[PDB]
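Just below is one structure, and these are the notes that go with it.
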Amino acid sequence: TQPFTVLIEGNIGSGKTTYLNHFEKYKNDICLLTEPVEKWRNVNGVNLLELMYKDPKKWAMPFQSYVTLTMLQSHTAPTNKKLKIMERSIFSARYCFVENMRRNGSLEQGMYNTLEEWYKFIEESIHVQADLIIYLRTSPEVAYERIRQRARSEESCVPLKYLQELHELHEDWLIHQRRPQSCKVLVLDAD
Amino acid sequence: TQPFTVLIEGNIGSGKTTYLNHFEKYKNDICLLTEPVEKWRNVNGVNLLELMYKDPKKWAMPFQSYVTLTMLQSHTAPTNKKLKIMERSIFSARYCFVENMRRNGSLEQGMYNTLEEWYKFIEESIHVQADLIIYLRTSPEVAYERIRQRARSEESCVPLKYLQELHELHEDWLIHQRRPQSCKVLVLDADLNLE
Ligand SMILES: Nc1ccn([C@H]2C[C@H](O)[C@@H](CO)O2)c(=O)n1
Ligand SMILES: Nc1ccn([C@H]2C[C@H](O)[C@@H](CO)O2)c(=O)n1
């Protein structure tokens, strides 16, 4: 079982990290799970994040596959705290990042299908705690800015086009669509 | 949630199907799960099995991942029979087929790694019922004949060396490197023409 869980969603460079760094001083009453980027950067030695951004058509599949795994581990990790805040989720991994990779051709149909089958099996079994989604809404330009200020080795080549597509997907999912009673969405202007 | 389970393992062309047919008649007391191969041939329209054999460096990883999923589905499927018989398992996929694709160079480090991490997680979360393993043991040459006469479209380009690698892998797993926390193992002579 999991306590009240909050999912911090948003584009790359939407200030999620900075934002949830605030909650750090309260780690004693709140379970804080940042994106397991360190895991993605070091999978038994390999940097999947790096490989994916360097050669999407080749590494998008294994990468998103691992991301699903680690997000799933985070969603199901037990805790004694009564509040849980996670940076991003399996929902955004599926509806935004994977879908985007399918559109730009990084994921070949059979690869997209495999990932979708996994998402279906998970939802059919492993229930995921999601009570609140705070959506740090931004504009691609501002997101591009943040990314540029912090020299992230892997994100050193993400085009503005890429951010726009991710942005649109986050919009289609969190705003231009009725949400279930099981989960509320709080939109904040990041910019 | 799972009853006594038997995993039927063997190389490609070891007569699993034929052998599993002898169990059709007991369908009332036995839950028989066949390899979800036809699912692999139809993943919402795409034939992952074909693609895997056609260009493993690109498709081995997605294919095996879907295999894991489908096998996992069988390992945890509903049943109301007091005996369960599965054709293959996540174990043969992990220790034989994935290992083979790693050795032959089809799976690059990160892909093999991703696959292995899923295995760790699957067994840390779920528990897979495995009480006995029946091993239809054959020689790679005999297995090659079966595959040849079977004439399966996707296996059309499977060379003897491939079956040779898989054979060694099954041997190491079910016989040599075997240990007393043993899932008990019954070794059958699948070179026999029909038992
Ligand atoms: N499903 C996901 C989740 C995150 N990321 C990437 C986007 C950023 O580069 C980094 C997070 O800041 O992780 C990704 O490619 N796919
Ligand atoms: N983990 C697995 C399981 C099966 N197969 C292949 C072997 C045969 O070609 C077909 C099963 O009869 O699927 C495979 O490549 N990998």
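The numbering of chain A matches Swiss-Prot: 18-208, in order.
Note that Cβ sites are derived from N, Cα and C of the backbone, with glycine treated the same way.
Here Swiss-Prot flags A:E104 as active site, proton acceptor, drawing on sequence analysis. Under DSSP, A:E104 (active site, proton acceptor) is assigned to a strand (E or B) in the three-state scheme. Within 10 Å of the C-beta atom of A:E104 (active site, proton acceptor) sit 21 other C-beta atoms, taking all shown protein chains into account.
The ATP binding site annotation in Swiss-Prot covers A:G27, A:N28, A:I29, A:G30, A:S31, A:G32, A:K33, A:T34, A:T35, and the record cites similarity to another entry as its basis. According to DSSP, A:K33 (ATP binding site) is assigned to a helical segment.
Residues or ranges marked as substrate binding site by Swiss-Prot: A:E52, A:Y70, A:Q81, A:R105, A:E172. Around the Cβ of A:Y70 (substrate binding site), 20 further Cβ atoms fall within 10 Å across all displayed protein chains. A:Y70 (substrate binding site) falls within a helical segment according to DSSP.
Listed in Swiss-Prot as a mutagenesis experiment, A:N45 to D is described as follows: Reduces enzyme activity towards dA, dG, dT and dC about 5-fold. In this chain, none of the residues that are 6 or more apart from A:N45 (mutagenesis position) has a CB less than 8 Å from its CB.
A 10 Å cutoff on Cβ-Cβ distances gives A:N64 (mutagenesis position) a total of 16 other Cβ atoms nearby, all chains included. DSSP assigns A:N64 (mutagenesis position) to coil in the three-state reduction, outside any helix or strand. In Swiss-Prot, a published mutagenesis experiment is listed as A:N64 to D, annotated Reduces enzyme activity towards dT and dC about 500-fold. Reduces enzyme activity towards dG about 3900-fold. Reduces enzyme activity towards dA about 900-fold.
Screening the recorded positions A:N45, A:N64, A:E104, A:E172 for a C-beta under 6 A from any atom of ligand 1 leaves A:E172. A:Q81 (substrate binding site) falls within a helix when secondary structure is assigned with DSSP.
In the three-state DSSP assignment, the secondary structure recorded for A:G27 (ATP binding site) is coil.
Cα of A:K33 (ATP binding site) to Cα of A:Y70 (substrate binding site): a distance of 20 Å. Among the recorded positions A:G27, A:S31, A:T35, A:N64, the ones whose Cα sits within 10 Å of the Cα of A:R105 (substrate binding site) are A:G27.
The highest number of surrounding Cβ atoms within 10 Å, among the binding-site residues A:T35, A:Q81, is found at A:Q81.
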